[PDB]
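Asker: Let me begin by handing over the structure; questions about it come next.
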Amino acid sequence: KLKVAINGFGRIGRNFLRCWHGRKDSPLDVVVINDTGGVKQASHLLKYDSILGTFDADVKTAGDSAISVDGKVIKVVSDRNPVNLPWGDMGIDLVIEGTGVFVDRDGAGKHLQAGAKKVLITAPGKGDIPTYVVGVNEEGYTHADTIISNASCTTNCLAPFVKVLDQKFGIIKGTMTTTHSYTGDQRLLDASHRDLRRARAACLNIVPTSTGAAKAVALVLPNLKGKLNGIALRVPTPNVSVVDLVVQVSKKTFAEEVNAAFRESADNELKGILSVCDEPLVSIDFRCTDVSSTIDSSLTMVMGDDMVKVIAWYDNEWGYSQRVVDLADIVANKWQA
Amino acid sequence: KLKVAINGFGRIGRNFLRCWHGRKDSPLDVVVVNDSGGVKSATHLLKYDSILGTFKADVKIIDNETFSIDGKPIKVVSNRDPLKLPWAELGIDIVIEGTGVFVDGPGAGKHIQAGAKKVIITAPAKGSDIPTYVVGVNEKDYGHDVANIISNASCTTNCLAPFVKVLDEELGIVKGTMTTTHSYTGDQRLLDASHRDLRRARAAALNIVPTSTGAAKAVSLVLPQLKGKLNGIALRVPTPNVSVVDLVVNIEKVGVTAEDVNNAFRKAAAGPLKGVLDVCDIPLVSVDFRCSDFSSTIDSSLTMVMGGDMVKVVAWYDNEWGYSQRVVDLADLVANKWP
Amino acid sequence: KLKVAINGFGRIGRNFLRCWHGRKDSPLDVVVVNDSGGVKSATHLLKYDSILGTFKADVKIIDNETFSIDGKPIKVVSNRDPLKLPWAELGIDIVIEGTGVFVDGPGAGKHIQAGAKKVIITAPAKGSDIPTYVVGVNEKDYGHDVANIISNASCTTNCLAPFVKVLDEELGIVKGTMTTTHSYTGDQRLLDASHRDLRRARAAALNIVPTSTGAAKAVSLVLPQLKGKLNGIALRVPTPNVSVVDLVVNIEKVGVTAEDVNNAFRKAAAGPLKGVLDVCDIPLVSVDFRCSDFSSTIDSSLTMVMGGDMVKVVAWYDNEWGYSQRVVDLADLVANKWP
Ligand SMILES: NC(=O)c1ccc[n+]([C@@H]2O[C@H](COP(=O)([O-])OP(=O)(O)OC[C@H]3O[C@@H](n4cnc5c(N)ncnc54)[C@H](O)[C@@H]3O)[C@@H](O)[C@H]2O)c1
Ligand SMILES: NC(=O)c1ccc[n+]([C@@H]2O[C@H](COP(=O)([O-])OP(=O)(O)OC[C@H]3O[C@@H](n4cnc5c(N)ncnc54)[C@H](O)[C@@H]3O)[C@@H](O)[C@H]2O)c1
Ligand SMILES: NC(=O)c1ccc[n+]([C@@H]2O[C@H](COP(=O)([O-])OP(=O)(O)OC[C@H]3O[C@@H](n4cnc5c(N)ncnc54)[C@H](O)[C@@H]3O)[C@@H](O)[C@H]2O)c1
């Protein structure tokens, strides 16, 4: 019922499209794809993925400006400047901004100009923009918002179970460190970058880089403003990452009580978002996981009764996409104009 | 004695500067770099390198555009358009074009227009106007007045040529194919993303990636006699540096044995190619060739003749260091043959 | 449609401009000339020519740097160093390098650095980097993206090649020698004076002057099959323009007769070479070929086979006009094969 446009057919662009194809009766409907790459490029990479593996569906290069997916046809355009994209001409109701450049009022806006109605930024918003984390405050949304960000891959993980903690033990303060797979942003070989760390090898190092997810939590959980903050470590893995939260709560608590709380929420309210896992697994064992966050129960540990540490896995690509879709899935509902 | 500029401060360019520093007493003298990132981004990466390791020497940031390697200053500018470069102002004699963009006559020449005397491309020329040299093979063929734009060939071609010569020049190469298990490179995607070559667009780090390569044909450019007889592909494998070539040319001569083919190398190795070729009999692996000054190293124990006529060789070469070292020899030449 | 510059306003360059003017509707458009002499010296010589005769059209001096041929302006600059040229400013698409100095890659390319898109040398290239074309023979071999610097060969080579082809391509050329009684040229001394070639240093006007010429070898550059089979000298004789070639190649084929050899030309003349080759049966003399649009004309009555295998031909070609006319065809090509 809701016409969608994917701008920035990159990792989240494709991880999304596919995430979508798997949903049943989706209020969303992709019709146009805009990426610096030609129809060839869009086809190939939607079909052959080095992380999600070959796509189970018939994907051919139907057209000079389109591609086919199980028959459903989609147009592929390519303008490095949004304003030009025929969003208005095609009656684009929603745009999934996954390019990594248009993250600000000014930028994301060029989509509105092109005739688009709304712009969902597949990343944290820069400046004054509505940030929502499905499961943490999607009710805050209102069809009034023309530009929203679905936060970061990290925040979307850390948030859900932080809510659970604070909302039960009261987070006083706490740091966190996310051992994260690398991303398109890193340099494959020591090359220039504005982050001399991210500028390094990427596949040969543990690259400490900074993350906003720290303060971004507060963005969606107003209560924790200035109580959280952490860094991140980019390790040699193409996907799936883990967060190492460490909060100090008021209400003295113990190991299994914490985990318990998590499960409870994971079975009720956060069912579909959060989840626990006792089976001692590892990174790779968490590919294609529809949930945003997954607690590694056996790792959770408490100190002096009030210092809680929680490890949590999450597929920074898929799981996020599934959220992106779930958000857009929402915009389609509670949509009046 | 001769002022040198380095256009493109990445791997090969930085590998250059390093090569040059710790040297006998090169007539060369790097006085300027063109890294689109400032003294910061250009310094840091010269000091800390993931593949060569922390550079051994005081590298400080003087001025806002003038770092220094042990006191010796190096002015650093930045601009994508060579035309705006101060080559003339500074009086640049040689320019090491290591960007992989300016590889045609019109392009690389933009440096001359800026005020450069001579230009060396650290890659194969796209023109036909430009001479391709390969120290050890046909370096003599270079003499002042003869073209002010030369190409030090390819990393692969500069590893092949040398021992390809000794093969034909002392056994006669009928013709043959070749492959090269090559360490991934900057032109590859880190993760599956758009790229003009749907092979290079795949995670450089998690795939064996087949990609065309002229390095084979170009051998001729230095060894005419072979023109249109060699050829092959290349395979990118998750290894940041150091690669190997797999040459399979069925010889013309008799039907010699294995270990004698070797001896030819061994002979031509400590002789005319002392510094270029070499043969390592001890069974090692890629990582053992990091920082190898030899343009090519044959794995003795790997060589093997099949049907008397078909010979098969395998050579080891550090694509970053090795090439860069030759590029300093080829720039070392220019200066030794200068008025 | 396409903006053209002319670097070097002498004989060939001026012969160019003239050729171009009175033309169908060339896509070319001369907008600037580089004659180290100003509008005066550049105008006068375009209007009054001792070998072509007063130019038929209103040529006036507008501005202090902008004469006009029938209203159409032509900006004129002057500087020995192409680098200082306003090629970019004006947006020059093609440059007719007719000075005889910039004939190597580095040189002729200086025009690209100034802002030129493509450069055509009106002479043989000294490099090896540059393609040599000869309309009528291998012009197809030229396509955009393929080198931005080409050479329209030599006046002699552009007269030979054409009919040399028809010879081999329909009779098989074993190999042969050749001579060329050539009208003296600017590179010769007027009176016995210092000159790097003690032959050219002799009174161009009062001596038959023997001087080497590659024009013979260079035939190969366009006709590979002959590579290293032709060759010859040249003789300068007191005649300001229009020359003749004396080819003597003993054929491979049977032992055909005279008048049939001719017929081949005659055939290939009104056929594939309609505009390049031609055969004149009427006994004339040099002066009758002034302003001849044909790159080569064979003197029917002069051809003669000797021992069945040895064929001898004589061709007529206006070295100034003819060549210049091809140079406008070769520049006409560039434009017809442009994005
Ligand atoms: N993968 C993750 O872990 C993850 C998850 C959450 C957030 N993010 C953020 O989302 C953003 C999207 O990046 P990605 O993960 O999709 O990887 P990516 O870098 O491959 O995606 C960017 C894509 O957009 C295209 N593009 C860039 N500018 C464009 C323009 N003007 N018009 C059209 N196409 C254009 C690029 O060619 C590329 O294909 C990044 O900033 C990333 O940090 C990433
Ligand atoms: N070290 C190696 O792996 C290796 C091996 C042999 C040869 N080469 C060749 O060397 C060339 C350089 O590539 P690289 O591998 O060093 O990659 P790189 O990206 O590390 O180096 C490129 C450098 O050139 C600069 N640059 C790019 N475009 C520029 C422009 N328009 N103006 C000015 N500077 C510009 C970049 O900022 C960077 O500093 C390539 O052609 C490559 O094939 C590299
Ligand atoms: N018309 C002919 O007789 C003829 C025949 C075929 C080809 N060519 C070739 O054409 C070339 C031109 O010589 P030409 O015979 O026309 O003699 P020319 O002296 O009449 O022409 C040379 C022109 O180039 C200019 N020039 C010289 N050096 C220059 C420099 N550094 N920068 C800018 N302009 C410069 C001169 O001022 C002059 O206008 C020669 O290589 C010649 O072999 C001439």
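FYI, residue positions are counted from 1 along the chain as it appears here.
Cβ coordinates come from backbone N, Cα and C, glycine included.
Feature table excerpt (Swiss-Prot):
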ACT_SITE  A:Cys153  active site, nucleophile
BINDING   A:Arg11, A:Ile12, A:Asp35, A:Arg80, A:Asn316  NADP(+) binding site
BINDING   A:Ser152, A:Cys153, A:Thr154, A:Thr183, A:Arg198, A:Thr211, A:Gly212, A:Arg234  D-glyceraldehyde 3-phosphate binding site
MUTAGEN   A:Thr36 to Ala (Swiss-Prot position 101)  Reduced affinity for NADP, and slight increase of the affinity for NAD
MUTAGEN   A:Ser192 to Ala (Swiss-Prot position 257)  Reduced affinity for NADP, and slight increase of the affinity for NAD
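Explain the structural surroundings of these features, please.
Answerer: Non-local contacts of A:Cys153 (active site, nucleophile) by the CB criterion (under 8 A, 6+ apart in sequence, same chain) comprise A:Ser241, A:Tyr314, A:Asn316, A:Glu317, A:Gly319, A:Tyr320.
A coil conformation is recorded for A:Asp35 (NADP(+) binding site) in the three-state DSSP classification, outside any helix or strand.
DSSP assigns A:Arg234 (D-glyceraldehyde 3-phosphate binding site) to a strand in the three-state reduction.
All protein chains shown were included, and the count of other CB atoms within 10 Å of the CB of A:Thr36 (mutagenesis position) stands at 14.
A:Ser192 (mutagenesis position) counts 18 other C-beta atoms within 10 Å of its own C-beta, drawing on all protein chains shown. When secondary structure is read from DSSP and collapsed to three states, A:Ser192 (mutagenesis position) falls in the coil class.
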Asker: Tell me the Cα distance separating A:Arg80 (NADP(+) binding site) from A:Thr183 (D-glyceraldehyde 3-phosphate binding site), rounded to the nearest angstrom.
Answerer: 22
Asker: Please give me the CB contact count at 10 A for A:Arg234 (D-glyceraldehyde 3-phosphate binding site), counting all chains in the structure.
Answerer: 25
Asker: Between A:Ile12 (NADP(+) binding site) and A:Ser152 (D-glyceraldehyde 3-phosphate binding site), what C-alpha distance do you get in Å?
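Answerer: Each residue's Cα considered, A:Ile12 (NADP(+) binding site) and A:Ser152 (D-glyceraldehyde 3-phosphate binding site) end up 11 Å apart.
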Asker: Short of 8 angstroms on C-beta distance to chain B, which of the listed binding-site residues (A:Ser152, A:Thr183, A:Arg234) are there?
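Answerer: Going by the Cβ criterion (under 8 Å to chain B), the qualifying binding-site residues are A:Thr183.
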Asker: So how far apart do the D-glyceraldehyde 3-phosphate binders A:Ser152, A:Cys153, A:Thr154, A:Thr183, A:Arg198, A:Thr211, A:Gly212, A:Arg234 get, largest Cα to Cα in Å?
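Answerer: Maximum Cα-Cα distance: 17 Å.
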Asker: To the nearest Å, how far is the Cα of A:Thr211 (D-glyceraldehyde 3-phosphate binding site) from the Cα of A:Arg11 (NADP(+) binding site)?
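Answerer: Counting only the Cα atoms, the answer is 19 Å.
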Asker: Can you tell which of the recorded positions A:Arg11, A:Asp35, A:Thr36, A:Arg80, A:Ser192 lies nearest to A:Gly212 (D-glyceraldehyde 3-phosphate binding site) in space, using Cα positions?
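Answerer: Checking each of A:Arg11, A:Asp35, A:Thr36, A:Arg80, A:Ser192 against A:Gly212 (D-glyceraldehyde 3-phosphate binding site), the shortest Cα distance is to A:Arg11.
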Asker: If you count the other Cβ atoms within 10 Å of each Cβ, which of the binding-site residues A:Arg11, A:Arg80 comes out on top?
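Answerer: Comparing the binding-site residues A:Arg11, A:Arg80, the most crowded Cβ belongs to A:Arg11.
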Asker: Can you grab the distance from A:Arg11 (NADP(+) binding site) over to A:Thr36 (mutagenesis position)? Cα atoms, rounded to a whole Å.
Answerer: 13
Asker: Restricting the comparison to the recorded positions A:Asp35, A:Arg80, A:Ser192, which residue's C-alpha is spatially nearest the C-alpha of A:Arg234 (D-glyceraldehyde 3-phosphate binding site)?
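Answerer: Result for A:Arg234 (D-glyceraldehyde 3-phosphate binding site): the nearest of the recorded positions is A:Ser192.
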